[PDB]
Amino acid sequence: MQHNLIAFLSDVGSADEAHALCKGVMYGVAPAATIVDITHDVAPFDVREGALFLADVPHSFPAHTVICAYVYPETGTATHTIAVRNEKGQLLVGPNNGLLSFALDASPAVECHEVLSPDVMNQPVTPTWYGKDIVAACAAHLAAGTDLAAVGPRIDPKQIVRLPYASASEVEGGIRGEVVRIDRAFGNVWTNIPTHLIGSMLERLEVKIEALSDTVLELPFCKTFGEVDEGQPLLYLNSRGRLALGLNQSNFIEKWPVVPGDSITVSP
Amino acid sequence: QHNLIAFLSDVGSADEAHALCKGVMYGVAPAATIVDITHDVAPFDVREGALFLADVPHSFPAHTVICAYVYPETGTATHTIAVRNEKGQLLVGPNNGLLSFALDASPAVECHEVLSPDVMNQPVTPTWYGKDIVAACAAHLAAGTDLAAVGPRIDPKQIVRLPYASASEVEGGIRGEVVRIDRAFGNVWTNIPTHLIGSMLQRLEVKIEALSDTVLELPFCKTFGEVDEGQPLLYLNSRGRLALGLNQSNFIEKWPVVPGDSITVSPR
Amino acid sequence: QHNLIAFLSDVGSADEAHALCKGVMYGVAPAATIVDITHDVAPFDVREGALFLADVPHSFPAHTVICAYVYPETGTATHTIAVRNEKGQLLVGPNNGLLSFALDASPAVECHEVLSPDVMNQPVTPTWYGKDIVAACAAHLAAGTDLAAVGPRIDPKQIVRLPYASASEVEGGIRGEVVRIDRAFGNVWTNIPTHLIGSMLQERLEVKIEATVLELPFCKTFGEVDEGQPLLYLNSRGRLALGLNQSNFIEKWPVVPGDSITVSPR
Ligand SMILES: Nc1ncnc2c1ncn2[C@@H]1O[C@H](CCl)[C@@H](O)[C@H]1O
Ligand SMILES: Nc1ncnc2c1ncn2[C@@H]1O[C@H](CCl)[C@@H](O)[C@H]1O
Ligand SMILES: Nc1ncnc2c1ncn2[C@@H]1O[C@H](CCl)[C@@H](O)[C@H]1O
């Protein structure tokens, strides 16, 4: 019920003052709040990438967090901002364009409102920056003691726009999944294949990558990077419980380029 | 009370330098909240830093110390100044024009040169007045040091100011220039204000003058979503000035333009 | 007490990973102030991380927990350690040399291996000891957990140390090397200390660069020469440096860490 920590994500970058003006607005409304960036380097307009970056935020952040996020190419239109309380007791504020989808998969919506009250907005609201004047402003009002019900009208959880998320499946003689995202600092590849599907099969595994070119590798299944020699490839379960590909102390995607959506098949 | 420090520089955030400044500030003012504006000002680029600070006074609350340095004159006779503005904020930075546009937004009421050793981090290193004078003095002010204790009062006329172009009426339209690029998205921002373009009462001709002329016929829109994806628009930005963009694409990647380029807007 | 956490890693700040670590830390130590040092250490580059931490003890106050990981050994027998230094700061990181130069600045007084499950984020994921051991333990120390509760005491000599080259006197000058590039500006930082160049000044010096001879003025600061002109100076860390006034020295004279620099009188 206290929410003194604001965790802030956007696609505006941190190379100029724009992300910081939003923090200025938030500190003016909630001067005692702690404000921490998640990241401002979501690719421009990339709601799905934003959604992926928020997926694990509910689990890592404590109950007293307001998750404040915008990737908002619909700014100044009928696409409203929503404010949600999740099952962990956190509050989330963002555009109703699918941005909060994967965060809500981790901790479901309990109470959901559209943000329509002028008193939780930064006035006058500029049409090209709902991110500052509605999303950041409303997050700060919630951190400063405003009740969730005062932001605007209640909506049903099914009125929250959801992005589709592919599930891995069993096929003839293995598991077909896909690349969800690249761990870009390192070049590791993250799939949607969970622990339980590869249990049957665990060793040394055939991995088929369908990208610009189709590549078959025979890879050891390891707990961590150091279990093969430097520069050598491995399969492992990542910090999110999903199958991943890497090179020990090198960059897997620089050797075998792959993009999100590319098929990965794992077979004995 | 000024317990919020908003911090700008050109040292980047890719190494420890900007953080050592925060270490010095926390040692002086251990209760202060410190928030970055940005550290990605182009190296030595006082004017770009000044532009990035222009809207900081408006967005940040009255209890802010704006701490900023882009200081190629470090270790020379170019002094640091501390200013109280009409909003009641404090500003600290080199007297080299860096605070010019912030002071245009909220004028100086009181100005001092920072000369007292007791508000500096001793011994002061000649190549980093940003840490040992600007950051240190901002933190002393945040810890409750009176502005008068930093050094002698100076006339606000002795604050170095940067020139800026004004838009004006010409034969059949308004001639301004490109002030900056919204680089995360590729949007173009001009100095042409709302009040001059009273003549949306009715598509407009925009003439961009560089090494070549780019003449476009553009719709005047409230926001990005009012044209199809990839299509160009003219709009009033978050600062109340004419801007150019592509809906969910990058305007300057299609039509390169740089700051200083002339822009005329006229009836078609 | 240690209510300020200063946080470094190699995971970048372009995605949520560094922020999930801060979430874990705020959950353990909700009153803590958390400030990044940087997350842009080059991947797996323990030496670059160690150099970026060198000046942190001196600039940060005694109530700081220095939380740092560059941990390609995650999920192996390479343990995390927690140290109290002579300034009274706490430091947490992998025992892989990362803390070496921070400890040169302010030596270890008490050192423990981090083995207690009660200072870790459970369950500990093998590929992210940085989050589940290093960040979690830093936050428990910031919340007032005694250092002795993290795990068993070790001798200071069991802390892995990275070698660091010393400049020396040779026939008619000083032989040092490039330690790092001040990359925002292109300035070159050497391992030559203030005291070795004091001996040598009459204020013009000759520099021989690895893989060029320059005759350079020794200046207090950049603005003592015209814009675009080269200078020698003592940097903010008390070491000899090379720069161009309002330009990029390494873009004109490329030099990499480990390249020899010899300084001799005119
Ligand atoms: N040219 C453009 N087209 C569409 N949307 C744009 C834009 N420039 C910024 N934004 C969008 O403006 C939002 C602030 Cl509310 C950001 O999250 C960004 O997605
Ligand atoms: N090579 C160089 N020439 C002139 N100024 C320089 C420099 N390297 C860093 N600074 C300047 O040192 C300041 C710290 Cl006080 C920064 O703001 C930066 O502008
Ligand atoms: N492909 C890879 N090889 C070796 N180590 C890797 C890696 N990807 C991430 N890390 C390492 O995982 C640590 C988190 Cl504990 C980071 O500090 C990073 O150094």
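Numbering, chain A: per Swiss-Prot, residues 1-202, 206-271 in sequence.
Every residue, even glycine, has its Cβ placed from backbone N, Cα and C.
So that you can see what the record holds, here are the features copied from Swiss-Prot:
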BINDING   A:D11, A:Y70, A:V71, A:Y72, A:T128, A:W129, A:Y130, A:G131  substrate binding site
BINDING   A:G131  chloride binding site
MUTAGEN   A:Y70 to T  Results in a 2-fold reduction of chlorinase activity
MUTAGEN   A:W129 to F  It has a reduced activity, however, to a much lesser extent than the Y70T mutant
MUTAGEN   A:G131 to S  Loss of chlorinase activity
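Taking the centroid of the Cβ atoms of A:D11, A:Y70, A:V71, A:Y72, A:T128, A:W129, A:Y130, A:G131 as the substrate site, the other same-chain residues with Cβ within 8 Å of it are A:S10, A:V12, A:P73, A:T75, A:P95, A:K132, A:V135.
A:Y130 (substrate binding site) and A:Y70 (mutagenesis position) have their C-alpha atoms 9 Å apart, to the nearest angstrom. Looking only at Cα atoms, A:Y70 (mutagenesis position) sits nearest to A:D11 among the recorded positions A:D11, A:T128, A:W129. A gap of 3 residues interrupts the model between A:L202 and A:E206, whose Cα atoms are 6 Å apart. A straight line from the CA of A:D11 (substrate binding site) to the CA of A:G131 (mutagenesis position) spans 10 Å. A C-beta separation below 8 Å, combined with a sequence spacing of at least six in one chain, links A:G131 (mutagenesis position) to A:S10, A:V12, A:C22, A:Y70, A:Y72, A:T75. Binding of substrate is attributed in the record to A:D11, A:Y70, A:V71, A:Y72, A:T128, A:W129, A:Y130, A:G131, and the widest Cα separation among these residues amounts to 14 Å. Ranking the recorded positions A:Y70, A:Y72, A:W129 by other CB atoms within 10 A of the CB puts A:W129 at the bottom. Using a Cβ-Cβ cut-off of under 8 Å to chain B, none of the recorded positions A:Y70, A:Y72, A:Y130 qualifies. According to its DSSP assignment, A:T128 (substrate binding site) is coil.
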